[PDB]
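See structure below.
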Amino acid sequence: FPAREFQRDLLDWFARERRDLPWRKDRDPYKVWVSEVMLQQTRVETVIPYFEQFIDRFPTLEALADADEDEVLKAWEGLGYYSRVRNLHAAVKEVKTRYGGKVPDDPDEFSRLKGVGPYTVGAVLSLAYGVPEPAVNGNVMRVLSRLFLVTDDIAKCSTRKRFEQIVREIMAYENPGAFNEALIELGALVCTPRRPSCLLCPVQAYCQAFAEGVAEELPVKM
DNA sequence: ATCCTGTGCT
DNA sequence: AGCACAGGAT
Ligand code: SF4
Ligand SMILES: [Ca+2]
């Protein structure tokens, strides 16, 4: 696989098209983390004002850690999935109490926190700390399944481990955050669930699904 | 190594 | 009423 050329085309596209979303204002692991939790459950159009309101109320990890659960829930109200904010709240309290108030940059340690799974670990650590971990969410699974014609069920850990291995092989190690962000952004804007915009895709020349005319059949979910 | 869960959609 | 979605699940 011509990974360097792929990285060039993907990252050049990302340089031009990257959305100036609120959670991209800085690289605070706390803020990235909050935005990833919101985006896991809610459309970007709705997350935008909730994120700003949430971070206004709780600007830093310690601010959230120290807030009463009532205040946290009030800030979440309208987003639903309240157990997921309760878990975030417990996790940042644990960060304050056992991890010096700093999000661990060890994927293993960060993963032990309540609610924190492989994707959240990869997103937060690569975006905020530049740790070369894969950040494979639904968007990335769709992009990789198409590029590499992966027809395995994406609900399976074996399939996700394969996607993880692909990212580790093709990642731009000089900027893992940008690389991971770019794959997610491509999935959001171009390589969409239905009718992907293949004709204006920056990595079309690399894509096996486009070449075979089966992009809309991918990814495979049982 | 999942399959479960809250949610939205039709 | 039943299905799709989307990640973490121990
Ligand atoms: S060419 Fe189409 S299917 Fe392939 S990655 Fe680009 S948008 Fe996705
Ligand atoms: Ca975990």
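Using Swiss-Prot numbers, chain A covers 8-229, in order.
The deposited model was determined using X-ray crystallography, 1.8 Å.
A Cβ is built for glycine as well, from the same backbone N, Cα and C atoms used for every other residue.
The note that Swiss-Prot attaches to the published mutagenesis A:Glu43 to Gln is: Loss of catalytic activity. On its own chain, A:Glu43 (mutagenesis position) has A:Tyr126, A:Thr127, A:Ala130, A:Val131 as residues at least 6 apart in sequence with a Cβ closer than 8 Å to its own Cβ.
Sequence annotations record features per position, and here Swiss-Prot assigns active site, proton donor/acceptor to A:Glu43.
Under DSSP, residues within the domain 'HhH' (A:105-133) fall into helix, strand and coil as 15 helix, 0 strand, 14 coil. The feature domain 'HhH' is assigned by Swiss-Prot to A:105-133.
Under the heading [4Fe-4S] cluster binding site, Swiss-Prot lists A:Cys198, A:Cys205, A:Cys208, A:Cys214. There are 22 other Cβ atoms within 10 Å of the Cβ belonging to A:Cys208 ([4Fe-4S] cluster binding site).
Cβ neighbour density within 10 Å is lowest for A:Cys205 among the binding-site residues A:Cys198, A:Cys205, A:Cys214. In the three-state DSSP classification, A:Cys205 ([4Fe-4S] cluster binding site) falls within a helix.
Those residues of the chain, other than A:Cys198, A:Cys205, A:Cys208, A:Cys214, with a C-beta within 8 angstroms of the mean position of the [4Fe-4S] cluster site C-beta atoms are A:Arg153, A:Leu154, A:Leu193, A:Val197, A:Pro203, A:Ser204, A:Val210, A:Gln211, A:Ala216, A:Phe217, A:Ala222.
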